[PDB]
Amino acid sequence: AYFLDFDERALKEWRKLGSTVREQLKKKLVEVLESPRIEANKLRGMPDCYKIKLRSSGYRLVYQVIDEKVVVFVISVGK
Amino acid sequence: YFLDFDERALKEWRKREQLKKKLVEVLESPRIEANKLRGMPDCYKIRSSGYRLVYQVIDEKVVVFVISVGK
Amino acid sequence: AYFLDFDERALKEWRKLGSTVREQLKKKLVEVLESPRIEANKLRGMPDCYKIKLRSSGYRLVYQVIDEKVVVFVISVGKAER
Amino acid sequence: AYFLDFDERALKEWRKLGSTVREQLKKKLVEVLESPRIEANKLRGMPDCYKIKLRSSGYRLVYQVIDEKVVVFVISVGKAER
Amino acid sequence: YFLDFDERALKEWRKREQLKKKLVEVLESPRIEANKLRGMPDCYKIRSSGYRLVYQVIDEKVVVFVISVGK
Amino acid sequence: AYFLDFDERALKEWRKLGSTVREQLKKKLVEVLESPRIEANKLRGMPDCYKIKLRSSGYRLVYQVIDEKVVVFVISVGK
Amino acid sequence: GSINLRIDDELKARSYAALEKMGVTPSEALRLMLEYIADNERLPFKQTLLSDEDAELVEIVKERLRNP
Amino acid sequence: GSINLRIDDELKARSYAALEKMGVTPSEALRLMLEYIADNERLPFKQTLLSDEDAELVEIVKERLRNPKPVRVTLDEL
Amino acid sequence: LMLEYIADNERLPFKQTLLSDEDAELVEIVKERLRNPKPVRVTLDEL
Amino acid sequence: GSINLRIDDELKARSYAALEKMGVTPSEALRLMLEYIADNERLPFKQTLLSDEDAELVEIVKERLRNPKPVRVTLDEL
Amino acid sequence: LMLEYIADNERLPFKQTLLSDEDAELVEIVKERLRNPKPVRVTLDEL
Amino acid sequence: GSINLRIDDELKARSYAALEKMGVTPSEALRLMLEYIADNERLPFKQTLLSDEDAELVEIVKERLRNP
């Protein structure tokens, strides 16, 4: 139940995702929005940044969790 | 992987079914990063009971080395 | 202020301080109790542990701050080594 | 006190501060010049860099302390981002 | 070890005898911990001139990868 | 030209070294006493501690360098 | 909805004072903690109690890795 | 003293559920936070907004230390 | 022996420095965008 | 002002040799150190003596956190 | 390939965790002795 | 031997004041620095000038590892 923010660039990238691929990323975003910190997807090298990784397609979402505003901040979408 | 027990750990074990069930999963692909006992080289932990088993994975000998079992 | 806990060993050590030395340790303790994290007194090598140092006498108090209970947990009081 | 160096870019930024804002940055600078390492203002990710922060205005000064020359080297002055 | 050059590094090289003399020593046992460019994965540096060559050692391909040559 | 301190235990260990082995350790101690910080012998895990390692025999000396007193502090000798 | 909180007088003072300095309102502060707790099922503070339990497990492993 | 907090209905539900699982009363949780804030002068959450503000400060330092142009000055010049 | 490692771990015993400087690319695009963030709150319906 | 330092003959030799190689005068070196000490209130050397004093403090903390025995107290009890 | 590594590096591609917990033993004897240090200044002649 | 040092009056004050606090004499302090310099052939201060030269070399490597 974290809020969801998208960077504009991240949102623009999102707009030009295949209907299929964003459907599956979205299914993992909503899992993320409730308990956003998945230790396995920690993007080492940046504060509180995590990946969402797709088995097929190989597309990647990167978000940062900001606890002080309870937001998940989607920064990047692509490959 | 090979499975080694320290002498002390084996004494603990004797005094188990559910842990053993998780050990065989550990024996194939032993490095579960989520249970990383941070602060130690290559060491990991294994719901109920609140009992804790600690083992070390040694790449050069393909063994899982159970060091401690208890609380 | 944060709550104050003393370990049993730490309290025993506290008891056999000169009236003067515990007097000045206490005065810095009340300051710690309202802002327990002095990053300068950070005791590296253990989670959330900090020192209280007395210029004279050379006595050392070590406490750990447990934020989840807002307590300062005094673990050791003394002067180790020569 | 430590010597004071400004980067050319930093000095240009300094020039176009309101008389008030540079006035308060300056007043904290003279304090820094006699004890430049405030570990609390430590800028993590670069060697020996520290911040000066103004409560109001939100302006940030960044300096690096070069002990081998006893200088404080002010690298940036401004307010990045929204 | 294999020897790879980045395109930019090779342009630098063209514009050398003493460095090459040290490279062949680097090509056999490439990891000299004393010249570790700390702050970077697997990167190292190579008296006179004050010129600097930087290379990365990649264990999985046995290459020494010269990235930069200059000052 | 650093001063040389031995821990008493380190000195006792030293006393019961073979005449041969201490002769070669000593040859490396005097190299250490002038420029004590050898980056390769850094004993990772402790402040400013370094090894002196012997090819033969396999005996080990451990010292800590204390710049503030310009001493090299020999802590351990053995295998 | 609404929540009614029993608070020590002195703590109301010091905590509100501090919140103004930070430019965060008391209501925003408390709604953050509740949302956090709701989603993470824990308090937002450092888990130092659990942290130094692990540190002692390590101390036992260390001692045992001395003589396997 | 007393505090009245205006709270979304669903958040009251979800947070109370969570607090009970933990065996912490809503008052105890909020009194911890207020005490923390009072003593530490910050929110107990990771300071990641401040963290990636510094990250950009570091980025400006890095860029400028490439070609440093120091100028020795006195306060009276400032 | 090395095969027994690759069997279980599903990777090479050497350090994956290729993924190191692939995750560095991502960090870059992320470090860069964190410089100029442009946040937008979105209903999942609005996705 | 002025300072007179009593110095061993050989150390004067060896340190002067070293200072010349660096192109630093004995006065500049000593004025850096005195300025550092004045502002930072410590010697510029690694604080390793203090470092391994803390290391033993850490050792007592570790031993005691094995079986912690906290006692809640007030200042008036102390 | 793995042979080409061991040829030059003079070790195994896996991490030497055996030397890890051999250098830990030494650190222990060192950590322990740093607790009760007993320093003695010595002429190299006095050695 | 003996060394004669020219020193600013204010710096003599502040540095001696500080040395008493530390319980180190001015002579001991200066003999340490000279011995250090003699043996290590460098000043005892952090080599941050050399440090942030290396940091810039890394910044160039980083940029180049983006597109090899």
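In chain J, numbers come from Swiss-Prot; the residues present are 2-79, in order.
The backbone N, Cα and C atoms fix where each Cβ goes, and this holds for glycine too.
Quoted from Swiss-Prot for the published mutagenesis J:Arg7 to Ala: Loss of DNA binding, 100-fold derepression of operon, still binds RelE. Within 10 Å of the C-beta of J:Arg7 (mutagenesis position) we count 10 further C-beta atoms, all protein chains included.
Quoted from Swiss-Prot, the note on the mutagenesis of J:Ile8 to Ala is: 43-fold derepression of operon, partial loss of DNA-binding, still binds RelE. Sequence-distant neighbours of J:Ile8 (mutagenesis position) (same chain, six or more apart, CB under 8 Å from its CB) are absent.
Counting Cβ atoms from all protein chains shown, J:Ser28 (mutagenesis position) has 15 others lying within 10 Å of its own Cβ. Here the residue is the original one, while Swiss-Prot reports the published mutagenesis J:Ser28 to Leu or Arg with the comment 100-fold derepression of operon, loss of DNA-binding, still binds RelE.
According to Swiss-Prot, the mutagenesis experiment J:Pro45 to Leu carries this note: In relB102; a delayed relaxed phenotype. When secondary structure is read from DSSP and collapsed to three states, J:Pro45 (mutagenesis position) falls in the coil class. Taking a C-beta cut-off of under 8 angstroms and a sequence separation of 6 or more, J:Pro45 (mutagenesis position) has the following same-chain neighbours: J:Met34, J:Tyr37, J:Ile38.
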For chain I, give the subset of the mutagenesis positions J:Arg7, J:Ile8, J:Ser28, J:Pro45 whose C-beta is less than 8 angstroms from one of that chain's C-beta atoms, in sequence order, otherwise 'none'. none
At the level of the C-alpha atoms, what whole-angstrom distance separates J:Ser28 (mutagenesis position) and J:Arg7 (mutagenesis position)? 14
What does DSSP assign J:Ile8 (mutagenesis position), in three states? coil
